[PDB]
Amino acid sequence: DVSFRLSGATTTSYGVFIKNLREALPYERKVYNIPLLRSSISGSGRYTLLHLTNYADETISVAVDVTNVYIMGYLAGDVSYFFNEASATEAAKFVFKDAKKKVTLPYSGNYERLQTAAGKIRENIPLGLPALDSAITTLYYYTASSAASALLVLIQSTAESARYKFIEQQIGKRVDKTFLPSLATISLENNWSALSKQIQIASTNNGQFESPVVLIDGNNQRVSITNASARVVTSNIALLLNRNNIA
């Protein structure tokens, strides 16, 4: 398990949290020195917990599938909450088994499903440490009408930062304020599977992608990634989704 406390949080402590998170995940090997997540894992071993505490010292435990960094649900005291989808329903057989009340959220963890539930797209949902604190509080008290937005903040602040150094850096920089994520940040999130697949193909194709991955750069400019020498591959992506889990 790994923990992150908002009270006393700093750019450095957020980085340490993300490093601990990445290191809590088992990997098959490294491709271009990037950890390759496992194809599959048996029962309980497939999940890990992140204990997140807000400024007010209230904690939620978040269940994460270690093969894909997908969040399954979370626990607040003795009430558990799981996404309305197959993966989460399976996770519930193994995690938070003794919760006294088990709530099924009215949506899956899919970005589009969450955005529709939140009534806002990621471009307009603030991130940064104070945002993560607000999200934790919202989830701890389960204010239903704000939960989808809180989950979008939570997912990006844990899974997306773990997957990309760039995202980790952006979120960790905002300690006493919030910010709206750039199209580049969102582009990274949307293309994690594609990038993961192409990097693995490149490893046995002389660094060449079979199919280009189109991303939006810092200047909102559209760019096409086609090989393992790109900066996104050499200096950003921190975890790779196993090709076996990519359709």
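We're sticking with Swiss-Prot numbering for chain A, so the shown stretch reads 24-270, in order.
Each residue, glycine too, has its Cβ placed from N, Cα and C.
In the three-state DSSP classification, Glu183 (active site) falls within a helix. For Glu183 (active site), the Cβ neighbour count at a 10 Å cut-off comes to 24, with all displayed protein chains included. Annotated active site per Swiss-Prot: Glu183 (among others), in sequence order.
If you look up Swiss-Prot, you'll see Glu212 (among others) marked as active site. With a 10 A radius on its CB, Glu212 (mutagenesis position) counts 17 other CB atoms from all the protein chains.
The note that Swiss-Prot attaches to the published mutagenesis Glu212 to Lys is: 10-fold reduction in activity.
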Please report the Cα separation of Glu183 (active site) and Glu212 (mutagenesis position) in Å, rounded to an integer. 6
